[PDB]
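Attaching a single structure in structure tokens format; questions to follow.
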Number of protein chains: 2
Amino acid sequence: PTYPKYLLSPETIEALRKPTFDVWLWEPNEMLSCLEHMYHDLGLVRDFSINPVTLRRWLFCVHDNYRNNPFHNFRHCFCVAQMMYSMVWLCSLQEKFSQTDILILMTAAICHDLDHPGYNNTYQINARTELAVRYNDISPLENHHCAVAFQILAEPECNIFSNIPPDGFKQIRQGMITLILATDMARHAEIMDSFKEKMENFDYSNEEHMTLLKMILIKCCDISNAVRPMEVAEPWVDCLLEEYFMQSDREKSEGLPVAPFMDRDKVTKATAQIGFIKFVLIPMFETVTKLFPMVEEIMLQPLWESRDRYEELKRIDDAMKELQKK
Amino acid sequence: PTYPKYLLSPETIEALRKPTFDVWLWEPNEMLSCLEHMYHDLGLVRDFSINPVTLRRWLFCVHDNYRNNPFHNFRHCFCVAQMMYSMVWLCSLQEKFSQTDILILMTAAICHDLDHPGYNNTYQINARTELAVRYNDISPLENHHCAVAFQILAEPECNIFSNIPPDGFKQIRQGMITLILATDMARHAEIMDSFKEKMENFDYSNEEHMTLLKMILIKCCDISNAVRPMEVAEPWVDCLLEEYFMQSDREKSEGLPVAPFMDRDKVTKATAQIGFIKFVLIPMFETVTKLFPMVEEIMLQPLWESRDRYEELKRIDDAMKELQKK
Ligand SMILES: CC(C)Cn1c(=O)n(C)c(=O)c2nc[nH]c21
Ligand SMILES: CC(C)Cn1c(=O)n(C)c(=O)c2nc[nH]c21
Ligand SMILES: [Cl-]
Ligand SMILES: [Mg+2]
Ligand SMILES: [Mg+2]
Ligand SMILES: [Zn+2]
Ligand SMILES: [Zn+2]
């Protein structure tokens, strides 16, 4: 009568293009079909002569190399790449960007957290891990993500880039690296600044302007959870906090600095979200809206709502804990 | 390491181009992935804007509409379509045919036995079945295969021709009808003569000449299982005879006429093959070799070897019956 799960119904194909898409409904293989579809639908399979079979193997290998972390997992990977896919449609990015650029944006989005250990850079550096030693305390996680990405692509079976002349590869690889390395939150302010600076007299044919825009785009998708509808956004926060508490417990247990923002004893869902939405998320999207007006209605709207929802929740949190003493 | 069965190895993708391909090793879902690969690899998806998912849904629906016959089943249609794909490479057919021609050839190969009951035309006509009545004793099975083919494509989610302009559709539809109908073995000698007549002075840009070549090609692929290595060829013969025996049993049991060549009592495997190879297969391929010289060494040769092998088995079979029969 009807078809297997991995064949996407036309309703799904439609919803995939929109930020309201419910990421929680799907299972690993379903998600892999979606990612696969994105590559065809954006015409990347066509313009880069990607063998459609290689692509499936690549996607599967990528899935294997994500870990069973509360937040930094394949579902998140999928979530980021889906957001990226929405923005290509919403902002008509194919008008402003070459196909190469779109290829870079999508691949980097899929790859950006490969083999995340579930503990942040500060953990690596303070605990003097293999990765910190290997990368000399310079964005060890992001370097490793990027290294794993190209290890997968160096494998013949998984090499979606096999039909691209060497000079194209070099350009793609350089783009991915920049993008994946830019997801390190430590660099946030720096990148924001450079962007804001160039944002004063922006030129779509100045390569350094474009590079920064791509950087901002991936950063946007990276932390775009709070942009999604409340039902979808809310569980992600719990997962993130779960991961943070796991780290601080270890850090406490081994005698390493604990970040207050990760401390089980100091942190509440609302206080965590409020400053983050208000001071990191909102300003970042505000700046993007100057280039793409539609972003306000689609991205800023629900962020404002989330801000208000969490501010109100804090009032509640405060009133309740006040009650329990005086 | 561990890729699912339905992700085809690069070795598999490779062997798919040769007529030595072992059709028996594969589960339905793998056979589906192979047929999918063919449409991409030949540029059919590209040149006809076939929605990659619709292709998959279409293939699945086609699968659903094949029956569980000993011979006339989905593995057979896969086998036929795989042989056709080999022809395209072996004989460099893309230098001779439009992409529209290829699409007709592939699609008709896939659709050519849809919903086969396991009883041939002679059975339908003599038993006055519903199909024989519907089609007035004119190639009733083949007509039925077609109708199902187009009933499948009439479903929007299965319609791999959605983005083909109406003229193109009419042209494809006409081609497919001609080819599927040419698979009725009652017409074999008629078609051979027409082709041989054209063969005296063959014109690659005469439409009548090409229509006939395409008819011969589908006919070749249809009975081509006999051209594969012994290990692959022989089981098919047992399957066909199972179907034949099932029918002749019914015909005896219902007082209908029985064809000698389908008779449990009159037929040996060896004697059936020798006859078929000598008076149907070899002459057909011999005349095709005059247009495509490479066919001799890769079809005709295995056929000669086969004919010799079965001649040996016959000597041994005869000796066995010389011990029974009282
Ligand atoms: C406060 C900030 C440095 C830590 N931080 C973060 O890095 N990401 C990605 C979040 O989604 C987030 N939410 C609260 N804090 C967060
Ligand atoms: C009965 C059999 C020896 C003849 N025969 C046949 O008629 N068709 C259609 C085949 O595909 C086939 N394959 C092997 N023999 C075959
Ligand atoms: Cl506001
Ligand atoms: Mg990260
Ligand atoms: Mg038939
Ligand atoms: Zn991330
Ligand atoms: Zn057949």
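Going by Swiss-Prot, the residues shown for chain B are 241-566, listed in order.
Header entry for method reads X-ray crystallography, 2.8 Å.
Placement of Cβ uses the backbone N, Cα and C atoms for every residue, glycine included.
Here's the feature list from Swiss-Prot:
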MUTAGEN   B:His312 to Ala  Completely abolishes catalytic activity
BINDING   B:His312, B:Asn313, B:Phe314, B:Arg315, B:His316, B:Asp353, B:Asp462, B:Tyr484, B:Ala512, B:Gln513  3',5'-cyclic GMP binding site
ACT_SITE  B:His312  active site, proton donor
BINDING   B:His316, B:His352, B:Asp353, B:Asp462  Zn(2+) binding site
BINDING   B:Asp353  Mg(2+) binding site
MUTAGEN   B:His356 to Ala  Reduces catalytic activity, but has no effect on substrate affinity
MUTAGEN   B:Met425 to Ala  Induces a 2 fold change in inhibitory sensitivity by BAY-73-9961
MUTAGEN   B:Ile463 to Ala  Induces a 6-9 fold change in inhibitory sensitivity by BAY-73-9961
MUTAGEN   B:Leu480 to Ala  Induces a 6-9 fold change in inhibitory sensitivity by BAY-73-9961
MUTAGEN   B:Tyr484 to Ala  Induces a 6-9 fold change in inhibitory sensitivity by BAY-73-9961
MUTAGEN   B:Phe501 to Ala  Induces a 2 fold change in inhibitory sensitivity by BAY-73-9961
MUTAGEN   B:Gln513 to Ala  Induces a dramatic change in inhibitory sensitivity by BAY-73-9961
MUTAGEN   B:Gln513 to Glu  2 fold decreased affinity and catalytic activity for cGMP. 8 fold decreased catalytic activity for cAMP without affecting the affinity for cAMP
MUTAGEN   B:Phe516 to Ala  Induces a dramatic change in inhibitory sensitivity by BAY-73-9961
Have a look around B:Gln513 (mutagenesis position) and count the other CB atoms within 10 A of its CB, chains all included.
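Result for B:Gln513 (mutagenesis position): 22 other Cβ atoms within 10 Å.
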Among B:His356, B:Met425, B:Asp462, B:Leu480, B:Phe516, please name the recorded positions whose Cβ is nearer than 6 Å to ligand 7.
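The recorded positions passing the 6 Å Cβ test are B:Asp462.
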Report, as a single number, how many Cβ atoms besides its own are within 10 Å of the Cβ of B:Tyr484 (mutagenesis position).
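Total other Cβ atoms inside 10 Å, all chains included: 22.
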Starting from the Cα of B:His356 (mutagenesis position), work out which of the recorded positions (B:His312, B:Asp462, B:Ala512, B:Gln513, B:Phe516) are within 10 Å.
B:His312
I need the least crowded one of these recorded positions (B:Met425, B:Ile463, B:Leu480, B:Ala512), counting other C-beta atoms within 10 angstroms of each C-beta.
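With the recorded positions B:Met425, B:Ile463, B:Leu480, B:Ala512, fewest surrounding Cβ atoms within 10 Å: B:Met425.
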Specify the count of other C-beta atoms within 10 Å of the C-beta of B:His356 (mutagenesis position).
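So the Cβ neighbour count for B:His356 (mutagenesis position) comes to 23.
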What's the CA to CA span in angstrom from B:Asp353 (Zn(2+) binding site) over to B:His312 (mutagenesis position)?
7
Which recorded positions of B:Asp353, B:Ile463, B:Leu480, B:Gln513 contact ligand 5 in the sense of C-beta under 6 Å?
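Cβ < 6 Å from ligand 5, in sequence order: B:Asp353.
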Just checking the recorded positions B:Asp462, B:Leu480, B:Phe516: which sit within 10 A of B:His352 (Zn(2+) binding site), CA to CA?
B:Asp462
Counting every protein chain present, what is the number of Cβ atoms, excluding its own, within 10 Å of the Cβ of B:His312 (mutagenesis position)?
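There are 24 such Cβ atoms around B:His312 (mutagenesis position).
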May I ask for the distance between B:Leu480 (mutagenesis position) and B:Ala512 (3',5'-cyclic GMP binding site), taken between their Cα atoms and rounded to an integer number of Å?
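Just about 11 Å between their Cα atoms.
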What is the nearest of the binding-site residues B:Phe314, B:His316, B:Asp462, B:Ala512 to B:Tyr484 (mutagenesis position), using the Cα of each?
B:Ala512
Including all protein chains displayed, how many Cβ atoms other than that of B:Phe501 (mutagenesis position) lie within 10 Å of its Cβ?
13
Based on Cβ atoms within 10 Å, give me the single least packed residue among the binding-site residues B:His316, B:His352.
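If we count Cβ atoms within 10 Å for the binding-site residues B:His316, B:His352, the smallest count is at B:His316.
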By CA distance, which of the binding-site residues (B:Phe314, B:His316, B:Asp462) lies nearest to B:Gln513 (mutagenesis position)?
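Closest by Cα distance to B:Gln513 (mutagenesis position) among the binding-site residues B:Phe314, B:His316, B:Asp462: B:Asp462.
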